[PDB]
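**Q** Below you will find the structure I want to go over with you.
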Amino acid sequence: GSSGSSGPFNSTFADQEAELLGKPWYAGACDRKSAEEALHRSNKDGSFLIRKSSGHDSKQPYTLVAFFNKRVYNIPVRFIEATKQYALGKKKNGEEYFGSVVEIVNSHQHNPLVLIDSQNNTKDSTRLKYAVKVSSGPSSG
C-alpha cells in the first residue's frame with residue numbers, strides 16, 4: 001500500500017518467510033482446501049498450520065488454522081504495519097500484539113487461543129500441541 005509497491009523494492013514479509021520455511025505447521029502457498037483436508041484427516045483437536053495469504057497481500061500476510069474436534073477454524077493473521085506487529089482476527093478493543101508470526105505459535109503453544117467462531121458462538125480455546133502441515137508433492141498433476 002503506502003509503503004508497498006510494484007517490484008521487490010519493499011520485501012519486509014519475505015524476511016519473515018526465511019524463519020517460516022520448513023516449519024511442520026507452515027502449510028506454505030498450498031491451496032486453502034488442502035489446508036482443511038490435512039486437518040480433518042488429523043482428527044486431533046489442537047492441530048494448526050499457517051497458510052500464506054493471497055498473492056500481493058499486505059493487511060493479511062498469513063492465516064492461522066486451528067483444527068478442533070472435527071472442526072476447522074481459519075483465523076486471519078493481520079499485520080499492523082504501524083508497529084510491524086501481528087494480531088489474530090479483526091481488530092479489537094485490546095487485541096494481542098506480537099512481534100512476528102512465529103511468536104503467535106510459540107506463545108500459543110503454552111497460552112490458549114480462544115476460538116470465537118463468529119458463526120458458531122462457542123468459547124473453546126486450545127493451546128497449539130500438534131503441527132499438521134499440508135503438502136501436495138513434486139508430481140504436478
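Note that the numbers count up from 1, one per residue, in the order the chain is shown.
In case you wondered, yes, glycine gets a Cβ from its N, Cα and C as well.
The domain 'SH2' annotation in Swiss-Prot covers 25-132. Per Swiss-Prot, mutagenesis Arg51 to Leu (Swiss-Prot position 373) is noted as: Abolishes binding to CD79A and SYK.
Buried or exposed, and what's around them? Tell me for each listed feature.
**A** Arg51 (mutagenesis position) falls within a strand when secondary structure is assigned with DSSP.
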**Q** Sorted by position, what residues of the same chain at least six away from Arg51 (mutagenesis position) have a C-beta under 8 A from it?
**A** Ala27, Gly28, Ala29, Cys30, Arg32, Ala35, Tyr62, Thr63, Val65, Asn74, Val134
